[PDB]
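Some notes on the structure that comes next.
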Amino acid sequence: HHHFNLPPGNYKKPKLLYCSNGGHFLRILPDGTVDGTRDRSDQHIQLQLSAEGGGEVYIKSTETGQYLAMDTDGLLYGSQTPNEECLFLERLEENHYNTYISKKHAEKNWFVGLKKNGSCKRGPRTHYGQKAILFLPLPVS
């Protein structure tokens, strides 16, 4: 029920998910909160992606092992174990960026997104056309 244009990358090495909106890296803190930081030396922005079904992925903190997930009210959180809230549809956008749609809430187009102030967007507040949802996976230092 969504297009199937996929990004060219692979999942061999960990990545940093850089958000073009405000230049923040997606971050999954030890206590389970999720947000973004411009500090490249932070130890909780190193994320390992893994291919599950076709076009689906898990996004996991290499530092804490937590999985990125979006809850029933659209809030991103770090989950200790993988569940249906941790699967995201990884797609290419504007022929260049990576976007991640909550598989569980794909019908409502709830994306992973960071605001300019570095706070995560809630699912329902996201939508195609925002810069908040555009990511560029960068190699880890």
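Please read every residue number as a count from 1 along the shown chain.
Header says: X-ray crystallography, 2.0 Å.
Cβ coordinates are placed from backbone N, Cα and C, and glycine is handled just like the others.
DSSP gives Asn21 (mutagenesis position) a coil state; it is part of no helix or strand. Applying an 8 A CB threshold to same-chain residues 6+ apart, the list for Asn21 (mutagenesis position) reads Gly113, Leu114, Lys115, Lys116, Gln130, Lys131, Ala132, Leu134. If you look up Swiss-Prot, you'll see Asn21 marked as heparin binding site, on the strength of experimental evidence.
Experimental mutagenesis is annotated in Swiss-Prot for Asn21 to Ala (Swiss-Prot position 33), with the remark: No effect on integrin-binding.
The annotation that Swiss-Prot gives for the mutagenesis experiment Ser102 to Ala (Swiss-Prot position 114) reads: Decrease in LRRC59-binding. For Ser102 (mutagenesis position), the number of other Cβ atoms no farther than 10 Å from its own Cβ, over all displayed protein chains, is 25.
Per Swiss-Prot, mutagenesis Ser119 to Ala (Swiss-Prot position 131) is noted as: Decrease in LRRC59-binding. Taking Cβ-Cβ distances under 8 Å and a sequence gap of 6 or more within the same chain, the neighbours of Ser119 (mutagenesis position) are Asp35, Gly36.
Here Swiss-Prot notes a mutagenesis experiment, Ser119 to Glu (Swiss-Prot position 131), with the remark: Decrease in LRRC59-binding. In the three-state DSSP classification, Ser119 (mutagenesis position) falls within coil.
Among the mutagenesis experiments that Swiss-Prot reports, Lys121 to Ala (Swiss-Prot position 133) is described with the note: Loss of LRRC59-binding.
Quoting Swiss-Prot on the mutagenesis of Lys121 to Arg (Swiss-Prot position 133): No effect on LRRC59-binding. Long-range Cβ contacts of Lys121 (mutagenesis position) within its own chain (separation 6+, distance under 8 Å): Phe111, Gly113, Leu114, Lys115, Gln130, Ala132, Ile133.
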